[PDB]
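As structure tokens, the structure follows; a few thoughts come after it.
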Amino acid sequence: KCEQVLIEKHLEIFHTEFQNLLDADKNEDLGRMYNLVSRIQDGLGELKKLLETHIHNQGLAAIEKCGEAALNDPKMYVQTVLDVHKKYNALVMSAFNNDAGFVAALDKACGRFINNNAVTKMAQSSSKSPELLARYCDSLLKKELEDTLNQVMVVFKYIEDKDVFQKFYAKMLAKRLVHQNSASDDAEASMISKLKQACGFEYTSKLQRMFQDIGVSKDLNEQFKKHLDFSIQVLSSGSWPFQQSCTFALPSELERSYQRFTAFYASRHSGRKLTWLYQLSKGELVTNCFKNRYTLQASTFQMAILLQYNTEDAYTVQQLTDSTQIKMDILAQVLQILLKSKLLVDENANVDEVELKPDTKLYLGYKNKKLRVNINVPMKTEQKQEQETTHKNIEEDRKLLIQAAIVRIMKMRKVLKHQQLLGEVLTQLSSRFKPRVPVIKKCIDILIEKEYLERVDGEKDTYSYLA
Amino acid sequence: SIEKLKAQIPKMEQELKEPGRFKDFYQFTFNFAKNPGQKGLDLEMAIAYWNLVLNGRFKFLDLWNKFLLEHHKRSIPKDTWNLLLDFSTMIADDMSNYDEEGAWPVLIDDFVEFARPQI
Amino acid sequence: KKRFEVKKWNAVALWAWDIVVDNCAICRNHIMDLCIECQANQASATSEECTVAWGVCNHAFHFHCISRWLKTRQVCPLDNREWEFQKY
Ligand SMILES: [Zn+2]
Ligand SMILES: [Zn+2]
Ligand SMILES: [Zn+2]
């Protein structure tokens, strides 16, 4: 009776207070509220829904506060998500005694406001969050820290599009393995174990193949140096996401090594050759004709362009094209990179804004505080095009996986309806992503065209499998 | 006889228009009008046969014909042709019974979506 | 007019079987070109998906060709063992 008189008759007022207690952090008041309301039968649903709505609104406001900056700054987005998530997790653990309903509501709200936000609307796609998470992971891994990794892992399970994150992480791991700039192998091993716990065995086996290729390359390099400064890495084309390079002319000074190693491979392996990549190849060169001795770290294209100035004086862009054989866009980007650093320069402010046409040059001053200098920088517009290509590959792979899943489903069941194939396809791929019906439908017509499925004459809504 | 050939046209024109046999004729038209070297019928040829065969029977033949000209600049597959007649048979003036998640090709549903606002 | 010398060089190369990289084993057409059945029919939605398919044995084949081969036989033609898709 008393609980009815004291608590039940004023519950509405309690609700009016609840939102207020959510505006100003008062853990003790919330705990007292939960303890008193817990006596009332099925009286916690309104509190649960109010808490979920408040969490969603606060998360949306926090994401919108840092708009226009989190698009190219993943770290800010991850930190904004993580602080809110940890604050509400601590609040649920303390005030609400880790109730199942409260944690379920928190998970629902987090899944709601993580996939969709102002950043998602600006990017016009829901795949931006996994890309930002992968970028943050790569930045953390590339050159006390396991807590952040665990936080990222516990946040990642709320992502409904895991294929994009997996592909981006694999690509970044391949890039970090090709160039030897890693903070520690122990962190990589811990990340591999965490992904093994989270993801499947095949995804980690791909990375294990990558590590095995790296080890084989190291062993081949040590065998080469025993047989004989030149360092090369040999990787399988079918287990790495790199693409073939464009046409390029090998510099004469670098020819000597090229003939020596290749024949060695022909001595060790018969029936295979090597397709050299130049965009991912870098080196160091030394110049002694300046005021002070200098050493510069450059790429293959930059080194070739520089070695074209040895023995000549001013060149014009038509020449640098017909001798080195570099495409107009790549050559223009490399020339712009070289310019923005004062090494090849009629004195123009808009080096950033310049239009380059075939007309022009080494500038012999070039002082700098540091003895050794890194002029290798990422291209201006390579990242955006790479992201678009990765996204397109993701969509094509999604279509291929749906086309293969339908085929493998239509072999256990000779005949199947149209409302039982779609549910099976959705539930089979639900671990990775949720395909849309028109995407699943567009694959069915392709399979029927390729003589994989047949519509029975008597019923247009029931497919069958033919050999 | 020559008189038999002359009199053939009225009777089998009358008989072919009945359902069932007309289904077989419509199915046979795809293979008859298609070159053996290509599985897909050309756009212009398909439009010509749509005009010739479905004259008057299709309620929205004039509207359907103007489609797939500035948008679908590709050949027509065999499955769309087979289901076009069923779609025409089942369709109504209001076009409110159509379903976007059914067993219809991606062309029929997009045509329905395009033609929905204008009515 | 300047003097430049290189101290070290780092290069990355990819290895593949030369017997099949130039042209597919199933069809003698170029690997970068369209397949045999994708050339006769060139106005369909199946002609915009003919790409390269790779396996564990680093064997490159056309996706349609390997898919058709894996409809009655489950072995890679050149090495005679189970074929598993690796990348597209
Ligand atoms: Zn093909
Ligand atoms: Zn082929
Ligand atoms: Zn093989």
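Sequence positions for chain C are given in Swiss-Prot numbering; the residues included correspond to 19-106, in order.
Every residue gets a Cβ built from N, Cα and C, even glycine.
For reference, Swiss-Prot has these:
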BINDING   C:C42, C:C45, C:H80, C:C83  Zn(2+) 1 binding site
MUTAGEN   C:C53 to A  Strong reduction in ligase activity; when associated with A-56
BINDING   C:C53, C:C56, C:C68, C:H82  Zn(2+) 2 binding site
MUTAGEN   C:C56 to A  Strong reduction in ligase activity; when associated with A-53
MUTAGEN   C:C75 to A  Strong reduction in ligase activity; when associated with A-77
BINDING   C:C75, C:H77, C:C94, C:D97  Zn(2+) 3 binding site
MUTAGEN   C:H77 to A  Strong reduction in ligase activity; when associated with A-75
MUTAGEN   C:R91 to E  Impairs UBE2R2 activation by neddylated Cul2-RING(FEM1C) complex
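On a Cα basis, C:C45 (Zn(2+) 1 binding site) lies 7 Å away from C:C53 (mutagenesis position). Screening the recorded positions C:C42, C:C75, C:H77, C:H80, C:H82, C:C94 for a C-beta under 6 A from any atom of ligand 1 leaves C:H80, C:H82.
Residues near C:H80 (Zn(2+) 1 binding site) in space but far in sequence (CB under 8 A, at least 6 apart, same chain), listed by position: C:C42, C:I44, C:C45, C:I49, C:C53, C:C68, C:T69, C:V70, C:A71. With C:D97 (Zn(2+) 3 binding site) as the anchor, the candidate recorded positions are C:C75, C:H82, C:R91, and the one with the nearest CA is C:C75. Taking the Cα of C:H77 (mutagenesis position) as the reference point, the closest of the recorded positions C:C56, C:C83, C:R91, C:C94 is C:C94.
Ligand 3 lies under 6 Å from the Cβ of none of the recorded positions C:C42, C:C56, C:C68. On its own chain, C:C94 (Zn(2+) 3 binding site) has C:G73, C:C75, C:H77, C:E100, C:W101 as residues at least 6 apart in sequence with a Cβ closer than 8 Å to its own Cβ. Secondary structure at C:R91 (mutagenesis position), taken from DSSP and collapsed to helix, strand or coil, is coil. The two recorded residues, C:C56 (mutagenesis position) and C:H82 (Zn(2+) 2 binding site), have Cα atoms 9 Å apart.
A straight line from the CA of C:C83 (Zn(2+) 1 binding site) to the CA of C:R91 (mutagenesis position) spans 12 Å. All protein chains shown were included, and the count of other CB atoms within 10 Å of the CB of C:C75 (mutagenesis position) stands at 15.
The Cβ centroid of C:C75, C:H77, C:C94, C:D97 marks the Zn(2+) 3 site; residues of that chain outside this set whose Cβ lies within 8 Å of it are C:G73, C:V74, C:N76, C:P95, C:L96, C:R99, C:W101, given in sequence order. Screening the recorded positions C:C42, C:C45, C:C53, C:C75, C:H80 for a C-beta under 6 A from any atom of ligand 2 leaves C:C42, C:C45, C:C53, C:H80. Neighbours of the Zn(2+) 2 site: apart from C:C53, C:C56, C:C68, C:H82, residues of the same chain with C-beta atoms within 8 angstroms of the site's C-beta centroid are C:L52, C:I54, C:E55, C:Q57, C:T64, C:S65, C:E67, C:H80, C:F81, C:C83.
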